[PDB]
Each structure stands twice: as C-alpha cells, then as structure tokens.
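**Student:** Have a look at this one before I ask anything.
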Amino acid sequence: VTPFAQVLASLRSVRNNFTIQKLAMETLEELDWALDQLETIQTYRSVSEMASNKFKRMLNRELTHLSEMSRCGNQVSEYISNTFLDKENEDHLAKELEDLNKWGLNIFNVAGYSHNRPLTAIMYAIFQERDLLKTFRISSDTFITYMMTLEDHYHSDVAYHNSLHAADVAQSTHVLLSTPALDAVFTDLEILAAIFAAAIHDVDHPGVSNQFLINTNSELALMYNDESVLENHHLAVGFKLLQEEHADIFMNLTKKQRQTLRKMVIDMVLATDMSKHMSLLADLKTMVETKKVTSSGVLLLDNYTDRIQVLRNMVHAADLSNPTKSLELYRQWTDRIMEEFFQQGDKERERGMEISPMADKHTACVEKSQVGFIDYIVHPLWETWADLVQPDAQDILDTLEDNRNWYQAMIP
Amino acid sequence: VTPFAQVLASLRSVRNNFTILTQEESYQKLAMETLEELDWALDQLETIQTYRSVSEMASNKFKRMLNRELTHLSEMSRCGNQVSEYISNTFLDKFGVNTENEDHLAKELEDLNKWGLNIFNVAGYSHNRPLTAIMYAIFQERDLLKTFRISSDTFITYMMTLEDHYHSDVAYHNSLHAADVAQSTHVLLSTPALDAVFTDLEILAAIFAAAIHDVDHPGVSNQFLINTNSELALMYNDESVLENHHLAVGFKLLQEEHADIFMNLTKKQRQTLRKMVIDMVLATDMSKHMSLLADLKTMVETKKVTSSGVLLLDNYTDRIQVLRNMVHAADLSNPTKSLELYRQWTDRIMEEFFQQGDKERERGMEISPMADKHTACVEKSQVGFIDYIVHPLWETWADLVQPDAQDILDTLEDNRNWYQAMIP
Ligand SMILES: [Mg+2]
Ligand SMILES: [Mg+2]
Ligand code: NA
Ligand code: NA
Ligand SMILES: [Zn+2]
Ligand SMILES: [Zn+2]
Ligand SMILES: [Zn+2]
C-alpha cells in the first residue's frame, strides 16, 4: 500500500467516526477543508515521491541484511543497490575594482577598462579577494588560462547573454555570499562552486530561448531531449574547458571535493532554467517559514539540502538582479535584453516562425514588461530572499521598488 | 504561505479540539481509537513527506495563482497580453525472397503475438537482424505503416540504421535485446484488460521507445561512464547518461536520407509522440525503478474498470504512467520467459558485466560488483534480482491487468526456484 493512500484512508475513517455543538461543527468544517486541500494540493509527482522514497528505504533494509550474510550476499546487495536505487587603463580598472564587494559596482566600466574582458578581470579580483587561489592551490596561470577560454566561449555578437552578463552574475553572487546573515554558513568548496556556477551559467549561449531551440529542431534540443537544453549545454562547455591545456582550475582538489563541487555546480546551473522559477521560490519560501536565526542575526543551515536550496536560489536571484541595481545600470541591461529578444525575432522571421511576444520592436511594450517582470517574478523572489536574510537585502528591495515605479511612470 | 504547512496546522487544530470534545464504554473506546488513529495519520503525513514532495505542492499552487493573474492581465490590453505571454512562456512550465531461412522465419513469426516467441531463432533466421525483422512484423500486424503513411523503404531504411547503431560486440545491450523488448511491449499492448485504451499514436510511441531504448549502448553502466569521466557523462551532466544518449541517437537517425518514419504525421502528432518517447526511454534508467513502481502501485489502488471489464485511463498522465511501466516491465521480462530463454539472457548479461570488469582492470579501477568473472555469484544474483526487483514489479502489473499475466507470474516463480536450487 502507497503511503498517501494509507494516510487519506485513515483520515477518512477518523472523520467518519468524528461525526458519530458550535465547537463540534466548527471543527468538522476545518477537518473537511484540510482533507479536501490535502487531496487537491497534491499532484502526480508529489504522491509518487512519498511512495518511491518509502520503497527505496524498504529495499535498503533488506540489502543491509543480505550484505552481512556472505561475500556473495554482499556483492549481490552492492549490485542491486548501485543499479536499482538512486545516488593608465589599469589605474581606472583598479579604481572600479574598489567597488568589488558592493552591489551595483559598474561592470560596464570594468569591461571598458579591461579591453572588454570583464569576466576574467572580475573573476580574478573575486578569487584574490576571497583567497581561493591559495585555498584550492590554483596557480594564477591556470586561472587566467581557464577564464580567458571561458570568456572566449561567450558570444560577442549576442547583446545580453555574453561575458559581461556572466561577470555581473559572478560579481552579484560574490556580494550575496558576503551577506552578514550568511556569515560562516558555507564551506570554501561551496563558495568556490557558487562563483564558478555563476561564471559558467550562460557560456556558449546562442542568444535564443530553449523554446526557440525546441521549435526549430536544433542539434542542442535533439541532444538534450528538450529538457533544460541551454542549461545542460552551459555545464557541458564549462566542464569541458577544464580539459584545455593548463586550464584545470580544480586539478589540486581531492577526488571527493571534485565530486562534491561538480554535483553542486550542476545543481546550481540547472536551477537557472527560468521555467524552474516557481520550484526555487517554493523551496526558498519553506526555508523562510522554518528559519532558525541566531541572536546576532546569523542564519542556521544544518544540512547539505538546506545549503544547496539557498545557493541555487542565490545564483537565480543574482541572475534576476538587473532590476535591483541602480537605474543607470538597469536601463543598460533592459536595452541589451530587448536587443537580444529582437535578434531572436530576426531569427524567427528568417525561419518563417511566429514572432515571439517581446521579440519585435513594433509590438514590444518595454516598460509594461519591466513592471510585469518585477511584479510577478523579481519582487516575489527578492522579497522572499529579504525575509530569509533580514535586514540585509533591504537596500536591494528599496532600489527595486524605485526602479519599478520609474518604469511604471515611463509607460507611454 | 506554503500549502502543506497550512493543511498540517489545520489538522493539528482539529486534533487539539477533538480532545476537548472527548453505555459510554463503547463511546470512550471509539473516542480513544480515533484519536490514536488521527495521531498516527498525522505522524505518517509528516514522515512520509520529502523536501521535493512538499515543495511540489507549493510550486504547483504558485504556478496556478500566477496563471490566474496572467489570464486577467491578458484581457486588459494588447500590451498586457504580450506581457502575460512573455512571463507565462519563460517562468512557467507548460518484393520477398523464397529461402529455407525465410520459411523458418515465417514459422517463428507465428508466435509474434505470444510471450513464448523465441527471439534467438528470429535472429538466426533473419541474417542476425532480429530488430528489423520483428519491427516490420509488428508494424504490419498492427497496420501502423498504413495508419501513419510510412512507406516500407522508409521503415526498413530507418530500422536497418537503428539496428546498425546497436553494437555487435556488446553481449547483452545489442539489437537482439531491443527486438525482445519491442516484441514484449507489442504483446503487453495487446493485454485484454488494456483493450481500446491507447490511441494509434500511443501504440506507435511505445513500440518505437522499446526499439530505440538501448541504441548505441557501449556495454558499460552509467556509473562506469561517470567514474571514467567519459565524454557522454560530461555531455549529460552525470544524469541518465545512457538513456539521454539512446534518445538523441534514436531521434537523430530520422534525419538520415529517406529514414523519417514520422514524416507524414501532423506537427502536433510529432510533438506528442516525441514527448511520450522521451518519457518512456528516460523511465528505462534502472535507478528510477522505485518511482515507476510507486506510480504503478497508485494506479492499481485507484483502478476503475468498465462492464467488460477493461481498464479505464481517463487522462494522458494515467496513460503515460502505464506505458512507461509497460516498457520498463518489458525491459525486465527475461526472468518471466521460459527457462531456456532466461538462461541465455543471464549468460549475455554476465558476459557484458565481465567485459566491463576487464575495462576497469586495464584502467586500474576497483572492479564493480558482478563484473569479476572469477568471483560473480550468478545464481544468488538472479534470486536477489527476482525477489527485490522483478517479482514486486510483475506482481503489481498483474494486479493492474488481472487475470492476464498470471502465467507470466507462474513462470517467474519457477525460474526463481530453479536458480535458487542451482546455488553452489
Ligand atoms: Mg540563462
Ligand atoms: Mg537501458
Ligand atoms: Na567572444
Ligand atoms: Na552493429
Ligand atoms: Zn601554459
Ligand atoms: Zn544568466
Ligand atoms: Zn534494455
């Protein structure tokens, strides 16, 4: 018997026997509401995971016993467990880099003073600031060789999803990791993973959505079976570039550390798929409801699952941070976002495809879109993040509200 | 506010008020037994939950709430409508030859619709092309070439390349295993309890998923591919490495000259078939076994049957849960076949495991359990495999399609007892 069917059947008999005055009637009303909500709020996969997890632990018990029997009983248990169970200019650059630890550092100026290499410049600054090159025994040459190839694999002719956007997300993730409420929560390995996930999260982006890649029967959609097409590709390129000569920035980690980092990075870059937004928000919201905070204001994250839920939300929030930056920065990101949408619209036109809603200058409502994006996606996410790390993130939330009102006032 | 927490708090309130509200010996016994039952139900509700099951309830609620807002916004202006379309699409998730071998082939193919077909003989009488031979027989039997306007040339061009992309030098995961799974799926689709339940497109999808489910298999596990830092593991981010690859090859082969067997389907039919096939082949990942078992078990518990009484599967979700379990059961059908067939499959799976062990030895890796040809406990493994995986799955399938599959279950038990009796 499946666990959810068992619980519902016993809750139905409790209700049937409860029926067998104001207090009695008001409670039957509350029971009937909760029992109905229990059923309706369930999906096919939520019901499934309760049952599969139960079945997995039932088999895990039966094999632990079998393992104790003989050397044969042990290899049979190992086979079954592994198969059927789961798991000059440099002066100007130095001046800009003084804002490294600040929200809204001008990354556009960093690009201008680094010969249009903001990703290499910002990643090297972050790694030195955080002492990651010493901690993880990364030679400067290894770091710069990797970063330069990584930057080279970001498309220059794509207006938004280029190395300047990656530099911005990596820098924003670096600032978010420094949140006082999150002091001493993450290991050096988790910090390394988050900044690296942020730097590679859009590498080799063609400047077109996953839906465009699916609809055009692209090699990428074919290879990845229409699931997180781009996000899977960003990871494959990111990890492949480590195999280039003198570029293995993870060469001096232990085998266990590389296994752990790889798992965390995959997890974080897959969470940047925009269609997974509501799942991340639901995870972040449950974390806020059950949050355990210190007297000094520091968050308590006991286990790996809690830490990765926060980290995957951090990289996603960093990816959706343009509306939280000063208006001057935000307006420049919106121009780039729009330019890239229009560029996808051009590719749709050359293919005879139906032009996407925001993909055409004649019909795109730029200001209303920014207001919708903030109201429906950016503000609910950042408000949940701000609740988790209170009072840190209030300035972020204040900047967001100003920018929202500015865009609202700019609607024609 | 997350919904599960809200429900939990509500049921906790009901319980704390039930205690206030509670000859009369029978009343007290009823009052106490129901409180203990409620407490057990509440404890089990919390414990039986996971991080992903709870969050799933919340994300689905958030998705529905936003969809409601966006539907209203789309009615406001042409601008509101394109803003709602942007947000919805981005942030939400939705001739023939006369030969002795040909006469022998026609004789074997008389058992096409039977669980008792010998695929080893089909391979021998078809120039070691069991996949093309069996798929062509299935497609003609079911009239799929006429229904979906597939010319024989296109069909045979595709099937031949598909068969060519199965490795000959791999003992188990070759075209003979694919032919076996496709034929077993064809038989399972014909179960009387599942009569007129599936559309022609769903039938096409299941047989196609079964035929392509192991294409280009290197004869090594996903764990071997992850541990050796293979290109495949790198490409697929260590998740269902092989299963993703089987699908990519299977769909890529349609692009070969005059091999597009889906060329005359509508765009909507190709979209639906593609979705179903991906779903079915990803479900063949053995590490997903307990999820499929869980889904099949819930389906048995809530099963509705007509006057006939043929199974009733109202929506698509129910239909795909059965179909992915069917292809998985077909993939785990070797122990349910006659002993003569089963013993030949066991030799092949062992030979493949040992070939992997040789690769681990040459690489200086620790030899995987079952991969050492010198230490493998072949019989005990077959007993464990049946007791823990094959029998629980087939027993659940038999409950769903009762009384059909009783013979499948009887054989499984005989083969298990035979292997048990053969333990040295
Ligand atoms: Mg992205
Ligand atoms: Mg397989
Ligand atoms: Na470039
Ligand atoms: Na071959
Ligand atoms: Zn060098
Ligand atoms: Zn991004
Ligand atoms: Zn198979």
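We're sticking with Swiss-Prot numbering for chain A, so the shown stretch reads 166-185, 216-282, 333-657, in order.
Header lists the method as X-ray crystallography, 2.6 Å.
Any Cβ shown, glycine's included, is placed from N, Cα and C.
Reproduced below are the annotations present in Swiss-Prot:
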BINDING   A:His406, A:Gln615, A:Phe618  3',5'-cyclic AMP binding site
BINDING   A:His410, A:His446, A:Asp447, A:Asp564  Zn(2+) 1 binding site
BINDING   A:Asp447  Mn(2+) binding site
BINDING   A:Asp447  Zn(2+) 2 binding site
MUTAGEN   A:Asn567 to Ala  Changes substrate selectivity from cAMP-specific to dual cAMP and cGMP binding and hydrolysis; when associated with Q-575 and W-652
MUTAGEN   A:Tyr575 to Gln  Changes substrate selectivity from cAMP-specific to dual cAMP and cGMP binding and hydrolysis; when associated with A-567 and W-652
MUTAGEN   A:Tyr652 to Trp  Changes substrate selectivity from cAMP-specific to dual cAMP and cGMP binding and hydrolysis; when associated with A-567 and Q-575
**Student:** Hey, which of the recorded positions A:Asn567, A:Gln615 is the loneliest by Cβ count within 10 Å?
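**Tutor:** Each of the recorded positions A:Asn567, A:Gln615 was scored; lowest Cβ tally within 10 Å is A:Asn567.
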**Student:** Gap validation: 50 unmodelled residues, flanks A:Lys282 and A:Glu333. CA-CA distance in Å?
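**Tutor:** Spanning 50 unmodelled residues, the Cα-Cα distance equals 53 Å.
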**Student:** Spatially, which candidate from the recorded positions A:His406, A:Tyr575, A:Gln615, A:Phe618, A:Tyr652 is nearest to A:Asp564 (Zn(2+) 1 binding site), comparing Cα atoms?
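**Tutor:** Nearest candidate: A:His406.
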**Student:** Just checking: which of A:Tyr575, A:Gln615, A:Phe618, A:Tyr652 have a Cα that is within 10 Å of the Cα of A:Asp447 (Zn(2+) 1 binding site), counting only these recorded positions?
**Tutor:** none
**Student:** Would you please pick out, from the binding-site residues A:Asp447, A:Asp564, the one with the fewest other Cβ atoms within 10 Å of its Cβ?
**Tutor:** A:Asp564
**Student:** List the residues in the vicinity of the Zn(2+) 1 site, defined as same-chain residues other than A:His410, A:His446, A:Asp447, A:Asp564 with C-beta within 8 angstroms of the site's C-beta centre.
**Tutor:** A:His406, A:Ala411, A:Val414, A:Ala443, A:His450, A:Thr517
**Student:** From the recorded positions A:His446, A:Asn567, A:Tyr575, A:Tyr652, pick the residue whose C-alpha lies nearest to the C-alpha of A:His406 (3',5'-cyclic AMP binding site).
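**Tutor:** The smallest Cα gap between A:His406 (3',5'-cyclic AMP binding site) and any of the recorded positions is with A:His446.
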**Student:** Across the record's 3',5'-cyclic AMP-binding residues A:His406, A:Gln615, A:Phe618, the largest CA-CA distance in angstrom?
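**Tutor:** That value is 18 Å for the farthest Cα pair.
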**Student:** Which of these recorded positions, A:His406, A:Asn567, A:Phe618, are close to chain B by Cβ (under 8 Å)?
**Tutor:** A:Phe618
**Student:** Near the Cβ of A:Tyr652 (mutagenesis position), how many other Cβ atoms are there if near means within 10 Å?
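**Tutor:** Total other Cβ atoms inside 10 Å, all chains included: 23.
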